[PDB]
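Undergrad: Quick one: this structure, given as structure tokens, is what I'll be asking you about.
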Amino acid sequence: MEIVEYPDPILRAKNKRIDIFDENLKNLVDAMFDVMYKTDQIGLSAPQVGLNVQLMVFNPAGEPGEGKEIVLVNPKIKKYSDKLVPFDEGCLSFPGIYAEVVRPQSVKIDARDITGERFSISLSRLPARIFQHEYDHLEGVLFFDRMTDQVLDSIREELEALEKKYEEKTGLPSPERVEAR
Ligand SMILES: CCCCC[C@H](CC(=O)NO)C(=O)N[C@H](C(=O)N1CCC[C@H]1CO)C(C)C
Ligand SMILES: [Zn+2]
Ligand SMILES: [Zn+2]
Ligand SMILES: [Zn+2]
Ligand SMILES: [Zn+2]
Ligand SMILES: [Zn+2]
């Protein structure tokens, strides 16, 4: 398996609603989780593994046998919190890049589970901060789109290194560019 890095367009591509809840789905859930623990992270969205489906795995503790193992298919934010908290974020698809993004502190979420059943879970604190990072991905939103103009300028150069690496492995000009904003 592999980790799709910015600027790969898969990270931007539209993401397919999931209709079937079979064994294949559980296997892919399993793999995401195990990629999350391998890479020491607290969540992961399907596009990050090269699949454009509305799928996201999630453990608030980000440690094996700790926290919980949350699966959310076809999620949607029923609402965001009025209060905004800043906080420092990194993302797997942007190796070694860290910086601040300010977000609603809490969220009401509606998703389905791995079986088919439709639930409605409310999140705050670090879980709601992670959920939101991951759900953006589900929408093709990457955390630097959430960053201030000032925060973006610190990481401009490191984002570029990724564009150039992408250009080096593919030959194709980068399909998107931090300088564009
Ligand atoms: C909080 C926002 C959710 C982060 C998701 C990323 C992984 C990812 O790219 N999901 O798409 C992660 O685990 N990032 C970690 C991260 O941002 N963390 C880990 C614990 C604290 C918080 C940074 O303050 C590190 C390991 C880079
Ligand atoms: Zn591989
Ligand atoms: Zn496993
Ligand atoms: Zn850890
Ligand atoms: Zn991410
Ligand atoms: Zn430039």
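Count begins at 1; order follows the chain as displayed.
When the header is checked for method, it gives X-ray crystallography, 2.4 Å.
Note that Cβ sites are derived from N, Cα and C of the backbone, with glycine treated the same way.
Positions annotated as Fe cation binding site by Swiss-Prot: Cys91, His133, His137. One mutagenesis experiment catalogued in Swiss-Prot, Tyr98 to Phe or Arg (Swiss-Prot position 178), is accompanied by this note: Increase in substrate affinity. Here Swiss-Prot describes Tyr98 to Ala (Swiss-Prot position 178) as a published mutagenesis experiment; the accompanying note says: Decrease in substrate affinity. Here Swiss-Prot flags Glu134 as active site, drawing on similarity to another entry.
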Undergrad: Of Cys91, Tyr98, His133, the recorded positions given in the record, which has the fewest other CB atoms within 10 A of its CB?
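TA: If we count Cβ atoms within 10 Å for the recorded positions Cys91, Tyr98, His133, the smallest count is at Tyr98.
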Undergrad: Taking the center of the Cβ atoms of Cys91, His133, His137 at the recorded Fe cation site, which other residues in this chain have a Cβ no more than 8 Å from that point?
TA: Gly43, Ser45, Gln48, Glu89, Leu92, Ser93, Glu134, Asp136, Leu142, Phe143
Undergrad: Under a three-state reading of DSSP, tell me whether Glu134 (active site) is helix, strand or coil.
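TA: DSSP assigns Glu134 (active site) to helix.
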Undergrad: Need this for a regression test: recorded positions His133, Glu134, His137, filtered to those with Cα within 10 Å of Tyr98 (mutagenesis position). What's left?
TA: none
Undergrad: Which residues, sitting 6 or more apart from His137 (Fe cation binding site) on the same chain, put a CB under 8 Å from its CB?
TA: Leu11, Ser45, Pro47, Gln48, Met56
Undergrad: Around the Cβ of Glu134 (active site), how many other Cβ atoms lie within 10 Å? Please give the count over every shown protein chain.
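TA: A 10 Å sphere around the Cβ of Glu134 (active site) contains 24 other Cβ atoms.
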